[PDB]
Each structure stands twice: as C-alpha cells, then as structure tokens.
Amino acid sequence: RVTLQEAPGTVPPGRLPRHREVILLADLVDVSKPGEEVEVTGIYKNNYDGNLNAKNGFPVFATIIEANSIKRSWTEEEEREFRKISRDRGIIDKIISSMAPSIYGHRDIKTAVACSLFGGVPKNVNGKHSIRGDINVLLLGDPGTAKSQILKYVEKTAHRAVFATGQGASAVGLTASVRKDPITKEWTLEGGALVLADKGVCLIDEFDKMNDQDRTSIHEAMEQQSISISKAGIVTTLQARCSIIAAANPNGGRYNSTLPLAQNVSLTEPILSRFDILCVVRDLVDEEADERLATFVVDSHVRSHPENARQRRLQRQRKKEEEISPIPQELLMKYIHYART
Amino acid sequence: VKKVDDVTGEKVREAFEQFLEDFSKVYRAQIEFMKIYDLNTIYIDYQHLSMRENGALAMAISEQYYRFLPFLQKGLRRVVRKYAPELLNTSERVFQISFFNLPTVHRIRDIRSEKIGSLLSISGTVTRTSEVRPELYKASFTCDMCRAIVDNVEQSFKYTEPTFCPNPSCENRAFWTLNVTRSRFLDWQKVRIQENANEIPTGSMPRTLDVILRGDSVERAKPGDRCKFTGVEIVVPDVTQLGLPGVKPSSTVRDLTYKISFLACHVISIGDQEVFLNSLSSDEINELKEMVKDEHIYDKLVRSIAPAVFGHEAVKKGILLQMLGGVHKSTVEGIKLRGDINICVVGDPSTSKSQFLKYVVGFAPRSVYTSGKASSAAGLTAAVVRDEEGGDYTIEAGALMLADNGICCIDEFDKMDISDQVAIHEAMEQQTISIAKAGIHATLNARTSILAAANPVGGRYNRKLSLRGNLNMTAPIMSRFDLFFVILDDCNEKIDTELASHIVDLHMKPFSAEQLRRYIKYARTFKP
Amino acid sequence: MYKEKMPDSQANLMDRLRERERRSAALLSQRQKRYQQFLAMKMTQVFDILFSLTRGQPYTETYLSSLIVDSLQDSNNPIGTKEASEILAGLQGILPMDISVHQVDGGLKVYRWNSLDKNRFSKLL
Amino acid sequence: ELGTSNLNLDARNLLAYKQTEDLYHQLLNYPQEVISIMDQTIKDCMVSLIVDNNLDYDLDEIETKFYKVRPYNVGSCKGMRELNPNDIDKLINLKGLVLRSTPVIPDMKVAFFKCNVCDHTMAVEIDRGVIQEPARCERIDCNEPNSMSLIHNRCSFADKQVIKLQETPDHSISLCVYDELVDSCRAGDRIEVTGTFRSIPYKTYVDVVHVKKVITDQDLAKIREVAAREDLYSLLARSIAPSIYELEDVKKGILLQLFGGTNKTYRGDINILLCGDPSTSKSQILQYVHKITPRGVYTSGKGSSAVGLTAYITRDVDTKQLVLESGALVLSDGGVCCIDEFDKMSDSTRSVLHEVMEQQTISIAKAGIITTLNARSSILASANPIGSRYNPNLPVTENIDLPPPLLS
Ligand SMILES: Nc1ncnc2c1ncn2[C@@H]1O[C@H](COP(=O)(O)OP(=O)(O)O)[C@@H](O)[C@H]1O
Ligand SMILES: Nc1ncnc2c1ncn2[C@@H]1O[C@H](COP(=O)(O)OP(=O)(O)O)[C@@H](O)[C@H]1O
Ligand SMILES: Nc1ncnc2c1ncn2[C@@H]1O[C@H](COP(=O)(O)OP(=O)(O)O)[C@@H](O)[C@H]1O
Ligand SMILES: [Zn+2]
Ligand SMILES: [Zn+2]
C-alpha cells in the first residue's frame, strides 16, 4: 500500500495537499520509493467497509486505486524549437535578463538564480566519490530589496519547489517525521520538505530568524543531499537532492558596510561554507539609482494591474512578456527542464 | 396487502409537481441545463418555493422537512422522466435537491430540540474539515439461500439488511450478499464550524458544532472561512452521555443516547462594480450613493472613526485608509503584490490608544483583539493540532487566520517577545503563512491588515532624545508598517481644558457607525 | 485642481450661502424621509424570518432584533441593531390587525403572528 | 392577560401566612403532586376566569396546552452537607454561583414507530423512563411480529441541560434544568436555587424547579442618625479601625474604596497604593479589610502569578466549549481584592493589570484558545519603598519600584 500526494508545485492556493491511497499488486511492488514522482493507471474502487458505518454518522466508505501499470518524452516540435533559440548568439544574457523580469537591477543576483535553476552536473565521480551538482544561493541585505519575492518566483518557475519560513518550520517537519502504520501497526517514516524537493529546489525565507536547532538540520542536506535519521528504531537515509535558496537579514536589521560579513550576521563560517553564491545587498541612497528603479517599479504596477476570447487574451499576456522578457516564460520553464534532462 | 398512504404527502407532491410545471419554466430549463452539462443536483430558491399558495406550501415543507423529502424527490424525478429521461441513464436514478436563500439565519447559540426535523439556515466560522468520502445512499442485496436480488435497499442513517426474501419460496433473513455495482453511493463530508466572535459576549465562550455535507456541495468549506449552510437538524447517537446525573431512559436492555447535529444540503461563503450594484434596491443604492457622491466625504469619514476618542486626527485618517486596503495585483510573471496596509501607533501611557483597538475590533466586519504578553507565535499564526478520525495532524486557525480579509489588532506591541514578533513577518507582507512541521506542508492565505499599539522603551517619551532612540522596534519591522505614528502630550492649557471638558462628559453623558460598513462594502470594489 | 480661477461674482456671494443655508433643512428632512423609506422597505424581506420558523411566543423584542441582525441582512447591505428595533417596532404600526405588542414591565414581548398575505399591505408606504 | 405558559409563584407568601407554612412542612416530601394538581388548577382557573366569569373568550390554545407553577422564595433548609438520606427527594432551597453550562441535550418524550412491511405508524410515549417496543403491527390484516421499527428523527424531544453551581450552604453541586429553564442560567450568574435534592441509584445533584437570578425600618432610623450627625466622617474614622490610631486620610481613603464610584456604560473601581514606610500598620489594615468588607479575596503579589490571578482556560471533550478555572483576580468579580507585596509582583503578572485597570477585561489568544474575560474588581495595593526605608533625598517617583505607566 503506497500513498500518492499532489506534486509540490501543483497544490492549489490555500489548501492542504490532497492525497489518496494506491494498491500495488502482482509484482508491482517496490516500483517507487519516497521522493519519486510517478504516473500510474489503475481502477478506482471502494473497499473500506467496516466500523465506519457506525463509528461515524451514517454508512460511508473510503476510496482507493488498484494500480495496473505505473511509470516513473519530448516531441520533435519542442526540440526543433529549442535549437532555434539555442543557435542565437549570446544566449546567456537572454536567460539572465528573463529571470523575474519585473524586478529592476540586481543582475549579479539574478545570475545566481539563473545558475541555480539550471544547476550543474551531479558528478558521481567513479561511483566511489560523489559531489553535489545544484548551486546553493544565500540572499542577504537590508529590508526592501526583494530578497523574498525572488523566492516567490523560483517556486513558480522550477519544476519542483518547496517553500518554507524560518520560525514557521521545525526540525522534524523539514527532514522527516515518524508515524505508526494504521494497517500493520509498525513504525513508518514520512518525508519532509527536503524529501519532497528531491530533484528540485528548497526555498527558505528569513533563514536567520529561525531557532538554532531548526537551522542545524540543514547542514547534511546542503552537502550530502540526503536526510539521515535514527528515531524509534528507524535507521535509514533518504534522497534530498535539492538546491537551497535562503533569504536572511543582518544583525540589527541594517547592513554595516564598515564591518565584515562574518560580523554582520548571526550565522557562522560552517553554515556560510555550504553556500556557493552570496548576494550581499546594500540599500544605499542615490538620486540616479532611485530614479531608474522607481520608474521601473511604477511601471510594473501598471502592467500587473488588471487591464476565441481565450486566444485573444493569451495573446495579450505573451505581448506583455515580450515587453519585459526576451524569452516567453512558458518555453523557459520547458527549456530549463529540457536542459536539466 | 396495501400499505398506508400519507394523504398529506400526496397533497404536497401534487402541489410540488404543479409548482414545477408552472413556475415562471426556468426550473425546467435548469433541468434541461443539468441534462446538457451532466449534473446531479438541482437547486431551488426558498423564496421561489414560498411564492405559491401564499407560501403555505413552503411552511408545511419547512417545519416537517425530513418527513416530506421522498415525496418531493418522487415529484421531481417523475418530471425528469417526463422531460429529460436521459438523466435516468448510467453508462441508476441518482437525484438530489438542495435548497438555499432562507430568510432566517439561526446561530449556534440558538439550537433548540424543537428545531429538529425543520428546515433552517445557520452561519459559523469553520475550524476543521474532513476528507470527502462516499456515502451508501442506496444499496442492494442478492439472496444467499436462493439467488434472488433485492433492489432499492435504502440505508436511512444506519446499516440495514433486508428483513425478508421477497419470494415466499425462500426463507432467507439476516443473511445477504452486498452488491457493489448495482448499488449506488454519494459524496460525504463533515465540517466543524464554530460560533462567530461577534455572537459571544465578553466573558462567554464560543460554542462548537459539527455539520455534515453530502453531494457536490462538499469541499466548498475551507478553514477560516465564514461559511453559510442550509438544511435540516437531525440527531445521531452519542457515546459521551455516560456518567451524567439524572434518570436516563432505557429500552426494553438497550441505550437511547442522542446528540444534536445539523445536516446541510447547500454551501455558500460570505464575501465587479455592476455585480454588486444590481443586488441593491434604489433606496439602498441612493443611501449608499449619498456617502460616495458628496464633495467632502473623505473629510467627513475621518471624523467618524471612534467619535468618543478626542483628538488624534491623524490616526483617524490612518485607520480609515487601513480599512480600505489597496488593490491586490498579480504579475504577468506570476508574482503577487500586497494590497493590505499595516499600521503601528506609539504614545505615552496617557494617550488613549487601546480605545482605537477596541473600536476597530467592535466595528470591523472581521476583526480579532489580542494583547502583547498574552499572545504567542502558534496562537497568532497557526496551530498544529492532532486531528480526530485519524492519526495525522491538522491545522487550527490562529489569530491571524481568523479575521482573514479583515483587520487584526494587537495591544501593547512593544511587550511582545521578539521570537514571537518574528512569526507575523511573513503575513505582514506576503499575506501568506508557510508551515513545515510534522507532516504538514501547506501554504495558507493570511490576507490580514495588522494594527498595533505600543509604548516607548522608557514608559514616557524621552523628549530629550530623538525618535531614533525611544523605540526598541528594529529596522525590519519598522519598514513593513506603511504608517507609523508617535503621538505626544504637553502641558498646553488651551488643549487640556478642552480635553478635560469632554472626557468628563463621557462620565457625565456626520455619518452613523452603521453607515460606514455599508460604504466600505461598496468602496472595496474599486480598483484604480 | 486650480479650477476656481475667476468666479468674479458680485455681492451675491452672500445670497450664494443663503441657498446653502435656507435649503439645507429640507434636504436633511428628505434624508430622514429616505431612511424611513429605507426602513419601511426592508421589513418586506424581514417578516419572512418570522413567518418561516417561529410559532411559539416566548420571544421578547431584544432577542428578535438581535436576530434581525446577524441574519439574511448580514449581506451586501448590513443593518444596524437600533434600526432592527425600529424595523420590528414598525411592523405593529404598519400592521395593527395582526400584531398587538405591549410593554410588560421593561421592554417589549412579541407573540405568535396571526399572519396574512405577507406583503400586500406595503401600499401604505 | 399574559401569553405565558407558567407562573413563578411568590413562595415567600407561604411563610407570610399560617396555613401555608403547615402545607410547606406537609409538602416537604411531596412537591411534585401539588404542582401537577396546580397545573390543572391553573388551566381550570384560566378557563373559569375566561369563560365562566365571561371576562374573556380566547381559551382554545390555553385549554389544549399545559401549564406549570414555580415557587421561588420557599424557606431555606438546613444546608447541603447537613441533609440526610431521607432528605433526598425533599424540596430544598439553596444558593450559589453558576460556573459552567453544558450544551443542549435532547431526551426522548415520544417514540415514532412505523411498521416495516405495511408502513403503519404508531405514536408511543414514554412513562417513567421506559421504552415499550410493540410486538406486532396493530392493523387487522398486517400482524407480522416485530415488524415495528423506530425512526430516530420523527420522534419528539425535550431540552436537558446540566449547569454547574458553586454552592454555599445556608461546595460545588452539578445542577440540572429542563425545558425553558435551559440556557436561562449562564456562566457567572448569581443564583438562588429552589429545587429538589437528588441522589439516585448516588451522585449529588439538584433537579432545579425554579432558579433566582440575583433589614427593618428601625435600621433605617439607625442609618439616618449616623447620616444626620455632623461627626459622620470623624465618627467613621474613629470607628472603622480601633487598632489603627488616627490616619484620618487613610481612613477616608480605603473607606472611599469600599463605597466605590458609580458604574455606567466607566466603572468606579477605586484603587489605592500604600507607599508607607515598612513598619506602619498596613498589613494590620488590609488583613482586617478582607474581613470587614463584603467577602472578597486576600492575595499577595509575591505569592501570585498571571495564571494564579487570571485563570487557566482549556477545552472540554464532553462540553465542546471553553471552560475556565477562575484565578484570584476573577473570583473577586464585582467585589474588593487586596494585593499585598505589590512591589514584588512578577512582570508578566503586572502586564495583566494594564488591561484590567483600563477595561476590567482580560483577552487571551494562545494555542487553540482565543477569548476575552471580565474581572471587574477593586484593588487595594500596599508597597514598601525601595530599600530598607523611604529616602526623601530622592524623588518620590524614584522611591517607588513601579513603572510610570502602572504608577499613573
Ligand atoms: N529591485 C527591486 N525591483 C523591484 N521591486 C523591488 C525591488 N526590491 C524590492 N522591491 C519591492 O519591495 C518588496 C520587497 O519584499 P521582500 O522580498 O519581502 O523584501 P525583503 O528583501 O525584506 O525580503 C517587494 O514587494 C518588491 O515589490
Ligand atoms: N482623547 C481622548 N478621548 C477620550 N478619552 C481619553 C482620551 N485620551 C485619554 N483618554 C482616557 O485616558 C485613558 C488612557 O488609557 P490608555 O492610554 O488607553 O492606557 P493603555 O496605555 O493601557 O492603552 C483611557 O481610559 C481614556 O478613557
Ligand atoms: N500605627 C500603628 N498602629 C497599630 N499597630 C502598629 C502601628 N505601627 C506599627 N504597628 C505594629 O507593628 C507591626 C508591624 O506590622 P505592619 O506594619 O502591619 O506590617 P510589616 O510588619 O510588614 O511592617 C504590627 O504588628 C503592628 O501591630
Ligand atoms: Zn431467497
Ligand atoms: Zn403492518
């Protein structure tokens, strides 16, 4: 008996993750393991007959799916369209300019987002040695610098993204949790945020303000891409291949440009070591810088504001994408997916 | 062998079918609409039901609704075979009726055993919901001794095997085979609603109730919403009555315990200019218009916020603007923009600031009042509580989730701990709550406008120093508050004489307070 | 903006405020009359509450006015509690034939309505 | 004239007349029978006054319906704990404070049976808590045994509620109410009980028959004499505290606390801080104040906490609504409380007083609980100066260890 849960990026706004139960029979066992994303075809039947008729008001049952076949893929029209853009001279600056186009400036930060979305090569060197492939990014700076809204963009762009907040997340809720099987009464383990984000990205907001213990469990994930647990007789390790993008604030809420970074934050060299790119942000004052940034933002609220009808309005959206982005956003999501595969 | 006929039910159904064939035939157009769109449930307005026979048809239907339901079901499903027989087909005759638009909206405070079996509508804040399940609406069995089949075996609020084998050639009883294909099932869901905050007086405590949803009306209940239901009250057996004082009746031994529950057939949630405008009459339109199309309304409405509090004319503008939060926008890139406004107020311990919070929580459509030291991180944002009917956790609405799309008020803000001031940060700007704790990973809507009050670090305003040093609030929290007021007091005689003059009038004793909510319910629609 | 640039009126500006002053009383009365029409029309969608689900008669006006509010009127056009008292007090006046409510010791008590054609009497408005 | 369904009989008239007291002693063990007779008597009295006296003609609803009578001011018994096993089922009169209320619990009065093979319906009513299942269908043709079936939601029910009372005999007792008496008693109500002491095979409870929601002219003459005499204030100071010498203003101070201001809706809860030197009889006062005043609560700031003063609030599985464990401050609702060692109160506890002394309410918003309470009370506070003695060489606001927001 295996539980299937909605994909992390597909949960509708403001609802808990809908999930069902799947019945694997006849050598269809062990086809998938926690963290894997699968598609399955089966029969939708009802079998929960028992005390539910009386223990809850009126006779009711529960639904299951009896799986028949399961699978854990591009047409020519897609790849042929990719290669047209691929041959364009200087494509790198096209992708970077398309990273959240509605944010002005911060190009040396958008490149970190662009580089982390594509990732590297998870080189399992000669098998006996392993190196992580995904790029870790830490965003640090003064309030009012969009260190969080970018993480509200990586969620909507990466294939699989899990979002978390500093004080709203617990150590058990991130790595793994412990449960008892309702059928066999055995100790079972349930995956957390990092386990979900396997082959994806993990987004932590207000990384500094969380308690030390909640921040401590992250150490293994950022280098091993795995969760190691030993609780209630469970001794195992899961797969947690996911890049981590973290936003934080300096001590006192303002960045002291006259002091080193190691002194400006409450974190320490170990935690900073697991990161690849650190994006220090200064909210310094300048009329020319302010005029360019403000005239960009004031136009952003003009466009994001509301105002074959399907085709006509879909044309309008991609028209505004062309106003601000050299790449249509739907293709870029696919283009990142194609590159990663 | 002739069974007893309900002459009142037959009269009702005859009046029921006659009403269906004559009401103008929009309901039959809906019947055809259901056939076109493959729909299960038809919906009927109660006021449409109450405009025949001077409404006496509805009255008999209302006060004894649970009894008369099959007659109306027969009344309609005969009509469907008359005009849309394809709805009877399968790949069988599932059919539902869901009424709505009741005049009375009874409170959880007002449940009486007299109301059992009658049709009533209630409103209550949701706290927990259950996952949808299929309900055995009607079953069928095949015999075990012989192989005869028994169809249309209804299960009224309990599991019920057939009491005989229909053919006299067989003697089978209490031994049957359950069909899972010719039988039929319907959706089912439980909703745990709570009495609204504005219903319970101070010192009193909120009542709780469990409400049942079935059919396509399921899943239209989300935690933290002010839902509105329509249905009938039905009692179910209870197991917690043991140990109570008083003589308890017995059956002969068998127990006869009961507890009250409410069954709802329709679901709706209380909340674009022309959509809103046509829902009001001309007198309503003119009354609402007089507060908009007057050349000085913005001046007038500021003077209509907490009229008991004297002075502080800046905060009366600030709160009024907070009460009309800006336009939410979504980027073509996918990013969303906040529309609500956060406000902080700081003053000396003599400057009346708690009165503003009391006024806001007593006036706002949705509002929550809390204190600095009393509140905590989990109580404000979200509560991870183990759920009933299973071994898995479930969220419980914190202070911020309650009064969502409203104003949240906190008193003595400077007294709050930093570690539990942090938890408000995400809700203040992103209007969302992110949870990853023990098997829960959802993101919850937290569109709330935080209003806070606090005092300087030294009790009094240290007027020797500057504004930079008198506040312990760090830079991040200060940046988020769109408005930030520090009000001070001095020994000016001309002010104190007037101030003392009218505060004594409190102990001596433009637009009305009801008018402001009516105006705001219209203003919140415009999107400049 | 700066639209009022050249309204070079005579001494009639004193007569200008006579129009502001002398006519304001009638408009205030009309606004009062509109509220009466506002209240006298809402009772049409109020007595359906009474007709539908109340046949016993222990109810005092305090409870009912607290259920005129927090009810079907808790919608796109809310109503006030003191208005709800005025709404319920107007019912006896507009329909003396079916309602006869008297002060008991303090406050009012409401009995089971005899009821008739619910809205035909609205012509008195 | 009344459209009511019952009468709250002025039972104090029973001790005001001779033969009625004789009835009371006779009625002490048989209250139900007379009340049942009075119900028919009330209907007969109504019918006789309506149509037999020809003063009225609206009789149809009254004749068909049923009435009740409730004596409310019967002479009190010998207290709760003094009752005896034979005193069970006897009429009693008690007093106390209501704490908690259970939700509406319906109970069976009429059972609805339908024959499962011929649809015939019977109306069966319970007598003395007994359900009688019909054995066969009553129709002449259909006579199948055990064919009668019960429909849960076609029956008739009556409201049953359990209200919890803190009883002070003339300990807490769980009361019981029925029909219109339910939800008439709510949390915090001041209550006098006229009902039946009950313990049945054994828990102590009272089947409340009626509930009450709440001196000589020579005393008036005595009051006016002190009211008229010119040394009124001088006499009060001279007589309030014999052990404490002089302190005319302190006599006027605490006395004005006990008199209190007027309450309008703005309360008159006067509060006083004694900043005296740590050797002047002030504990000798507040200890004495706790006794002379109408019964309050004596508390020490050092030995009290925020939970100790306010409450502990939690949910209940059975009641499905919030329950309160009243703290020291709430228990003094409407009265006077003394807070010694006010200078030693914990900061978290001191934070409570801000809302208490501004709105007399306390708002709590924690895990699973969001509610506000009421703790309207008067506070008498005594506080030693900072150090071993008062130091006038320092400003007065520096001799007191209280913040300006609380000291003001
Ligand atoms: N470079 C920028 N371009 C456009 N908008 C910006 C920029 N920096 C900040 N903002 C605006 O300021 C807000 C910052 O929100 P947030 O990301 O929570 O700030 P923080 O950096 O404190 O996390 C966003 O709503 C965004 O619209
Ligand atoms: N402008 C005003 N109008 C009416 N009352 C006032 C005004 N200013 C002060 N007060 C009175 O003074 C008191 C000030 O208390 P407050 O400042 O609210 O205490 P806290 O600091 O605990 O909120 C209030 O009870 C209020 O009645
Ligand atoms: N003015 C006074 N009248 C009566 N007794 C006094 C007076 N001053 C001091 N005492 C006595 O001194 C002792 C000190 O008690 P008190 O001052 O009430 O509290 P504390 O011991 O905390 O100072 C008491 O026993 C009291 O009898
Ligand atoms: Zn058979
Ligand atoms: Zn029969």
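Quick note: numbers on chain A are straight from Swiss-Prot, i.e. 387-458, 475-709, 739-772, in order.
Using N, Cα and C of the backbone, Cβ positions are placed for all residues, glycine too.
Secondary structure at A:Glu392 (variant position), as computed by DSSP, is coil. Non-local contacts of A:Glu392 (variant position) by the CB criterion (under 8 A, 6+ apart in sequence, same chain) comprise A:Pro403, A:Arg404, A:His405. Among the natural variants in Swiss-Prot is A:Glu392 to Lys, noted as: In allele MCM2-1.
Per Swiss-Prot, domain 'MCM' is recorded for A:493-700.
According to its DSSP assignment, A:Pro545 (ATP binding site) is coil. Residues annotated as ATP binding site in Swiss-Prot: A:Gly543, A:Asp544, A:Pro545, A:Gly546, A:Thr547, A:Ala548, A:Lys549, A:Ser550.
Here Swiss-Prot describes A:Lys549 to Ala as a published mutagenesis experiment; the accompanying note says: Reduces MCM2-7 complex helicase activity. Abolishes MCM2-7 complex helicase activity; when associated with MCM5 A-422. Reduces MCM2-7 complex helicase activity; when associated with MCM3 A-415. Its Cβ taken as reference, A:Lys549 (mutagenesis position) is surrounded by 25 other Cβ atoms within 10 Å in the chains shown.
Taking all protein chains in view, 16 other C-beta atoms sit within 10 angstroms of the C-beta of A:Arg676 (mutagenesis position). Quoted from Swiss-Prot for the published mutagenesis A:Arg676 to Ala: Loss of MCM2-7 complex helicase activity.
Each of A:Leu541, A:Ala649, A:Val683, A:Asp685 belongs to the same chain as A:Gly543, A:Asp544, A:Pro545, A:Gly546, A:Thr547, A:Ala548, A:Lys549, A:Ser550, is absent from that list, and has a C-beta within 8 angstroms of the C-beta centroid marking the ATP site. Around the Cβ of A:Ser550 (ATP binding site), 19 further Cβ atoms fall within 10 Å across all displayed protein chains. A coil conformation is recorded for A:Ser550 (ATP binding site) in the three-state DSSP classification, outside any helix or strand.
A:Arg676 (mutagenesis position) falls outside any helix or strand according to DSSP and counts as coil. Under 8 angstroms separates the C-beta of A:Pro545, A:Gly546, A:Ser550 from a C-beta of chain B, among the recorded positions A:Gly543, A:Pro545, A:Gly546, A:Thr547, A:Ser550, A:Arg676. A:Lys549 (mutagenesis position) and A:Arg676 (mutagenesis position) have their C-alpha atoms 19 Å apart, to the nearest angstrom. All chains included, 20 other C-beta atoms sit within 10 angstroms of the C-beta of A:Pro545 (ATP binding site). Calculated from their C-alpha atoms, the gap between A:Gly543 (ATP binding site) and A:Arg676 (mutagenesis position) amounts to 19 Å. It is A:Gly543 that, of the binding-site residues A:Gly543, A:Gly546, has its Cβ surrounded by the most other Cβ atoms within 10 Å. Just so you know, of the binding-site residues A:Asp544, A:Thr547, the Cβ with the fewest other Cβ atoms around it within 10 Å is the one at A:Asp544.
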